[PDB]
Structure formats: C-alpha cells, structure tokens
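Here is the structure we will look at, set down as structure tokens.
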Protein chains: 4
Amino acid sequence: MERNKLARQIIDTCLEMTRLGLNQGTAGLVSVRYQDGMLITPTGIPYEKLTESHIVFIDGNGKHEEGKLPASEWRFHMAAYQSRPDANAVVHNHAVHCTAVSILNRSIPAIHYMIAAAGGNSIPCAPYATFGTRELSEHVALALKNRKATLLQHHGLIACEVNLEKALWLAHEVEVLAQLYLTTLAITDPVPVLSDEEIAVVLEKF
Amino acid sequence: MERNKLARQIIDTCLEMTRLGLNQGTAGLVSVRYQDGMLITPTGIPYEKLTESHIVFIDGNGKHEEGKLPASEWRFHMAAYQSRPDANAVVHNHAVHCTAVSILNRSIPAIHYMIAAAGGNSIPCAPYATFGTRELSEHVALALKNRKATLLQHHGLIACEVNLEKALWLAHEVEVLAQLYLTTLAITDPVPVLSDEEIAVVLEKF
Amino acid sequence: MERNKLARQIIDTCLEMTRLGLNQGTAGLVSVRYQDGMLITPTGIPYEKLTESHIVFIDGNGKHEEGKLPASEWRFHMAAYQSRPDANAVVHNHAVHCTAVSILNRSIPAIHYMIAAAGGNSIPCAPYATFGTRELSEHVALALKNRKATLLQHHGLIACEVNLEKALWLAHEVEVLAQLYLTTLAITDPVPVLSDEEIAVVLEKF
Amino acid sequence: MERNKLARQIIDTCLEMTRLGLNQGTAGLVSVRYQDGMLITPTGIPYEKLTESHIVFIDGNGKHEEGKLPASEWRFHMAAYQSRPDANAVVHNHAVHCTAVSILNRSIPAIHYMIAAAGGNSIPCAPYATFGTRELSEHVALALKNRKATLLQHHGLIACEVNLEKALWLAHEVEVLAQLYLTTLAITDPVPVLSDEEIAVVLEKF
Ligand SMILES: [Zn+2]
Ligand SMILES: [Zn+2]
Ligand SMILES: [Zn+2]
Ligand SMILES: [Zn+2]
C-alpha cells in the first residue's frame, strides 16, 4: 500500500478500462484515495505512455505536486471523495452508451435487476455544467449522496466504489445497463421496468 | 474425464465466452454434469483468477463442497439438468442482445433458419422471478422442457447442450439471433418470419 | 499453386474472416476454383482445428473426396462458379448486418459510392429457399448473373471475386454497406441514394 | 524528421487507425506535410504489407514519384493542406458512424462539449462530388476553412491537425460524436444540444 503500488494499479485500470472499450475519447480518469487527498492520472499523457512517475498527488486543500499537472477533470474526483466517505477509488469516462443516455438527459430506471448494484432503483443524470468548474462538482456531490454512479448530462460517467477493481466493474456494468436502455428505447417507450418492491428484495439479497 | 479435465474446460469456456463478448457483467456461469450433480464456477473469483481448485462440486441433494461457495446463480443449473436429461453442460450469461429482448418480454420468433438449432420455431422468454430462488427455477424448468435455450425476463440467458463446446456455440448463436431481432425490430414490426412448415423441413434436415 | 498452398489460404481466409467479425455463427465457408471443381472447407471442423488435410475437393460432377464431408452449404459455391466464369474464390457467411437486411427482404441501394464495387447500383437479395437444395442454387445463380455479391433472404451472404483476398474484401465491404443501410434506415425511410448517372461515372472510374 | 521517420509514423497511424476500427473498407489514407508537398500512403498496398519504401511523395505541383502510384484519393489531402496552413497531418477514412451521418447529409451539432475540439459548434458535411475530382477538393477546402474535420456526403471523413497523433485522435473523436448523434437520433429528433454561449465558454477553456 506504498504510493507506487497504487500508481501501478491506476495504470492497470487505465489499460483494462481501454480493453473493455470504456475509454474512447481518451476521456478516462482514475483516482484512488490516498493520505489526505488522492493519487490521480495527469493531463496530457495518453495511457500507454503512462509511468508510475506520472501519477499526480493532490492534497485535501487542492494543492498539487510541483511540476505535474493533474487531470483536467480532477475536482469532481475530490467532490465524490468528500460526499461518499466510503469511496476509495473513482472512475470517469465518456463511454459511448452512458453519454448517449446523458445527452437525452434521462435517468436509467430499473430495467434490469443489476441496477441495484449502484445503491437503488436507478442511475441518475446530474445536470450539465462547464467541465472543471465548482458548479459541476456541486451536481456530482448531490448526485452521489445516495448512489455510486451518476451520468453527467452532455458529458459522461463517474463511478465510485471500495477499490479500483469494483469501481471499474461498476462503470462497466453501468455501460451495459445504458446500452440496454438505448436498444430497447428505440423499440418501445416507455420501457418495462421492475417494480420498487422487486428492487427492494434484490437490494436486501445483495 | 477426470474431475480436473472438466475443471479446465469450464475455465476455457469462461475465457472463450469472454472472447466472444458473451460475458460482460461478469455474469457468466458454466456447469457440466458430473457424477450425481455438477461441477460449477464459484462465486467471487473473476474468470482470469480462476484455477481448477476453484470449481465447486454440488451434489444432487444441493449440498456443496466444504469451503467453497458455488456461483450465486447455481440452482437453475440444477433445474436445467433435471428437466433435460440429455444436457451435460449449461451456460448462463447476461449477453447484451439476449437481455435486451428479455427486457421487452418477447420470444424470438423464426426470423432465421438457425432458430431451429434450439429445438423449434422460437427461443422463449421465461417470466421474471428473483434470482437464485426456487420460483425462478420452476420457470427455467418449464421453459427448457422443449427447447435448449431460454431467455429469462429482465435478466439474461440459459443455454444447454451435450457438451461445453456446443452449449457455448448455442449461447453464442442465440445472441446473434437476438441482435438480428432487435436490429430489424427497430425498422419494422412485426418482423418477417419463416412459416411453421419451412421450420419443420429445416428441423428434419438438421 | 499446388493444392496445399490453396488449402492454407482458405484456412487463412477463415481465420482472417473471423478476425473482422464476419464469421459469427461459424457459418463461414470458403472455396477456391481448382482443377475441374473446387477446394472447399469441410463440415464439422470449426476453423481453429482446421488443417490442410481437412479441405475437401469436389469435382464438376459434384462427387467428393472419399472420407471427407464437404461443407453442408457447398452446392451454391458450385452454382456461383458456373454462373460467373471469372470467379476464382467464393465467400459465404451469416455476418450480422447483411443477414439483418436479408430478413427484411431488401436490396441495398446506392447509399454510398462503394456500392459499385459489386458491379452495379445495388446488392440484391435472392429469395429464400431451404439451405443446401437445388432451388436455392437457382436463386444464387440468377442473382450473380450481374453482380458479385448477393444477400440470401433469411440467411446471409455469398461474395465472389478473382481471388480470396478480394472476395474477403468484397464480403467485408458489403457488411459495412449493410450496417450503413440499417443505421440510417432507423432514422429515415427511404434513405438518400446516389443517382444512376452518378453511379455510372463511378463505375467507369473504377 | 528524416523522410523515413515520417514514413514509419504514417505506417503506425494506419496500423493504429485499424486498431480502433476507423479503417474498415481499407479506405484509410494518411498524409503528413513534407518539404513542399506531402508524404502519402500509396494505392494498392493494404496496410499490413506496407513498407517505408511504399510511401509516395507528391510535390506542390501535384507531380509524384516515378514508379509509385499515390493513393487514389490524394488531391483533397492537397486541398486540406492549402486551405489550412497550420495542418501538418491529414486523416481520411470511411469509419461507419461518420459515413452514416454523411449519408443523411447532416451536420453533427453541439450534442456534446467535445464538439469544440474541431474548432466550433459543429462538424459540417460537405456536399457530394465524384471522388478524386477537383470539384470534390473545392468542397473540402471550403469546409475546412473554419473547422478541422468535415464529413463528406455519401463518403466519409477528413480530419486534420498539427501532427499524426492529434489528427488520429480528432478522427477518432468525430466517430464517437457521430455514433452518439445516430444513437440518440433514433430515439428523439431533434436532439438536445448545448447552446452557442455554452460552446463559446468551452472553446475559451480549451
Ligand atoms: Zn469528462
Ligand atoms: Zn444471471
Ligand atoms: Zn449459410
Ligand atoms: Zn474515401
């Protein structure tokens, strides 16, 4: 649990997140909780050129390491960590199906029992706000109060969990749910969903 | 036909089922018939970390190996084996197109002559029921009485055959049929299908 | 131009045709013209298990090599070779977008200038007929009289050219055209196409 | 910055452009600015057979290297270089989603903040014109006056930037935007877009 181990995993998560086709416009950003702030992917360096010595450390004040620029979308990583104390890893990306549902400005409702992996009966879509600003972070923070993933209108996805492995898995899982909403949405509207009672049983079960 | 050979193939089938993109939410489960019960993939271990010593053995009583937890979706593997005596391998997954057709609650009708690979003129969709419960298994069992694959509403697919190779092939084939239903369903409804007489000739031919 | 070189290329074309995702239900069949008949992929053996000693030779009488079963869909390979004397390689497959357009029973019209790669202003769809029968071959033969690729209703695609390389390329190219018809067909109908005059200029140009 | 280094990168860009699935009908063409003209991929040789000694040099007069045929779609590479003095690399391709939007003859509007990567609030679609002719080049030149990528009706995409890396990245990014337009276009029309004011803030920000 040395800095460098965490820096390798973030790099492995970038490489695996690209494997699954979740990191397409090279929009992916990965962060882990560390010390009193986080370890995050920097700006500029496309994943395959990424070395442990590239990962930037940002403190709880928001001050960063001298000589390294943090990702350009870093402050909502900090908002997610502050709003959800249990999160230890954050995943961001412009995966195409999530973003497609985020352009229609819709929540993804309980069309499948795995919807409960993010804490409830949906995956909400937070309102649009210029990237990198504080107003964007307020939206993310409000949205993650009772869910672990959220779409961000006209933009993409933020997923958070106990570690990188689950966070990656949750982001991947939201994409599949996304895709399923869009494919069935083209045929019928609304889409058949599981009732709130059914979703409370599944939640208990997990 | 030692335990360990069967444990490698299940592992190869997991790895190949991921190759084809049939195992996406890491929802895949593979089982083979063995002795008086089956050999199945356990819960927790994502496929690439899977070793022969991970495969769990569940007997016909439903009792499992001490110290190993069976997949969380194991009892409908047992229902499929009991309902279809000829099955020797079972494949389960949340492949995206199958699941998309399962959210609309529809059967996939004879839109293509390969529909006959699953025993008849369609691929039925069994009604929804909380995962892992006995009511879910009753649906699966009723659904596999005269077909070898079935969708499961709001959930995914169960495919069964004489061995792993064909079972994998059948599941893969149902996904392609699925995808074809959805792509043409967006354009026209209903979709043109082959008549029952045409499908009886193809069945005879196989 | 020994038998064995031709048997390797057919095998390479199977392996590459799978690379591009054109051979999905393991429906692919490849044939080359040889001597007074052809060299074709046999029945049973999935591509990766395929060895040079698997390729079957069928003569112009339709008699095959003792001890080897030809593909189950071999006689329309023979019809394509007889109808189009210039063809030296034939490619068949159930690629998903081609087959999707073949289930709607539609021709793919000149929506893109590459449509001219198959000889004219469209890719026709031959009427349905039980696989492997002579009535199916009559359709294929009529359809390839003035085109090099044809969809086959409720089934897939046959593409033919001067060698394996181009045949593979033509089949691949028809899939992309297919996909483009389906994606734009979901939005508008009819789809904008290039005029017959524009298509005669492009034909001259190739 | 020797000829040969530039010839390797063009070849690497072809190989990577195929990795991402941007070069499907083997329609891809890559060019870099060099001396008083450019270095471009030749006609005939499919990418994997491509060697440094294949790259053709075309001068500002349009005269080419003796014994090597330039790509068949080379003159709009020259139009892009002349119209956009800052471009040092050009990417062309028939990527399927771009081409799908180009068959409907539509611009891709600001449905996502990354639309600003190409200089403004859209990605325009230049009118159709027989490939390889001068009238086609006039369209491209007019279209790139104030944008860095343009669709070309009934055909595909041209993207241009400071180097190969960014050009490749921009083309890739237009495909994702394309795909997003098409997926949401099937559900609703028109599609929600970001206002011109929002897009002026994002532009300033980049
Ligand atoms: Zn972002
Ligand atoms: Zn399941
Ligand atoms: Zn066939
Ligand atoms: Zn072109």
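Yeah, the Cβs are placed from backbone N, Cα and C, and that goes for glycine too.
Counting only same-chain residues six or more apart in sequence, the Cβ atoms lying under 8 angstroms from the Cβ of D:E73 (mutagenesis position) belong to D:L29, D:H92, D:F131, D:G132. According to DSSP, D:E73 (mutagenesis position) is assigned to coil rather than to any helix or strand. Under the heading active site, proton donor/acceptor, Swiss-Prot lists D:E73, citing experimental evidence as support.
Positions annotated as Zn(2+) binding site by Swiss-Prot, on the basis of experimental evidence: D:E73, D:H92, D:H94, D:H155. DSSP classifies D:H94 (Zn(2+) binding site) as coil under the three-state reduction. For D:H94 (Zn(2+) binding site), the Cβ neighbour count at a 10 Å cut-off comes to 24, with all displayed protein chains included.
Among the sequence features in Swiss-Prot, the mutagenesis site D:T26 to A is noted as follows: Decrease of the aldolase activity mostly due to a decrease of the affinity for L-fuculose 1-phosphate (Fuc1P). Taken residue by residue with DSSP, D:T26 (mutagenesis position) is part of neither helix nor strand, so it is coil.
Here the residue is the original one, while Swiss-Prot reports the published mutagenesis D:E73 to S with the comment Loss of aldolase activity.
D:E73 to Q appears in Swiss-Prot as a mutagenesis experiment; the accompanying note says: Loss of aldolase activity; when associated with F-113 and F-209.
A simple way to gauge crowding: the CB of D:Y113 (mutagenesis position) has 22 other CB atoms within 10 angstroms, across all the protein chains here. For the published mutagenesis D:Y113 to F, Swiss-Prot gives the following note: Slowly inactivated. Has a preference for the D-aldehyde and shows an inversion of the diastereoselectivity. Loss of aldolase activity; when associated with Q-73 and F-209.
Every protein chain shown contributes to the tally, and the Cβ of D:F131 (mutagenesis position) ends up with 19 other Cβ atoms within 10 Å. Swiss-Prot gives this note for the published mutagenesis D:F131 to A: Has a slight preference for the D-aldehyde and shows an inversion of the diastereoselectivity. Loss of aldolase activity; when associated with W-206.
Following the DSSP three-state reduction, the secondary structure of D:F206 (mutagenesis position) is coil. In the structure as shown, the Cβ atom of D:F206 (mutagenesis position) sits within 10 Å of 10 other Cβ atoms. For the mutagenesis result D:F206 to W, the note given in Swiss-Prot is Decrease of aldolase activity mostly due to a decrease of the affinity for L-fuculose 1-phosphate (Fuc1P). Loss of aldolase activity; when associated with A-131.
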Residue pair D:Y113 (mutagenesis position), D:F206 (mutagenesis position) - Cα distance, angstrom, rounded: 11
Chain C neighbours, restricted to the recorded positions D:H92, D:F131, D:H155, D:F206, by C-beta under 8 angstroms: D:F131, D:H155
Cβ-centroid neighbours of Zn(2+) site D:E73, D:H92, D:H94, D:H155, 8 Å, sequence order: D:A27, D:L29, D:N93, D:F131, D:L152, D:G156, D:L157, D:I158
For D:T26 (mutagenesis position), the one of D:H94, D:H155, D:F206 that lies nearest, given that the recorded positions are compared by Cα: D:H94
Rounded to the nearest Å - Cα separation of D:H94 (Zn(2+) binding site) and D:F206 (mutagenesis position): 28
Recorded positions (D:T26, D:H92, D:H94, D:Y113, D:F131, D:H155) in Cβ proximity to chain A, threshold under 8 Å: D:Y113
For D:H155 (Zn(2+) binding site), nearby residues of its own chain (Cβ under 8 Å, 6 or more apart in sequence): D:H94, D:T99, D:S102, D:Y128, D:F131
Close-lying mutagenesis positions around ligand 4 among D:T26, D:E73, D:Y113, D:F206, where CB distance stays under 6 Å: D:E73
Around the Cβ of D:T26 (mutagenesis position), the count of other Cβ atoms that are within 10 Å: 16
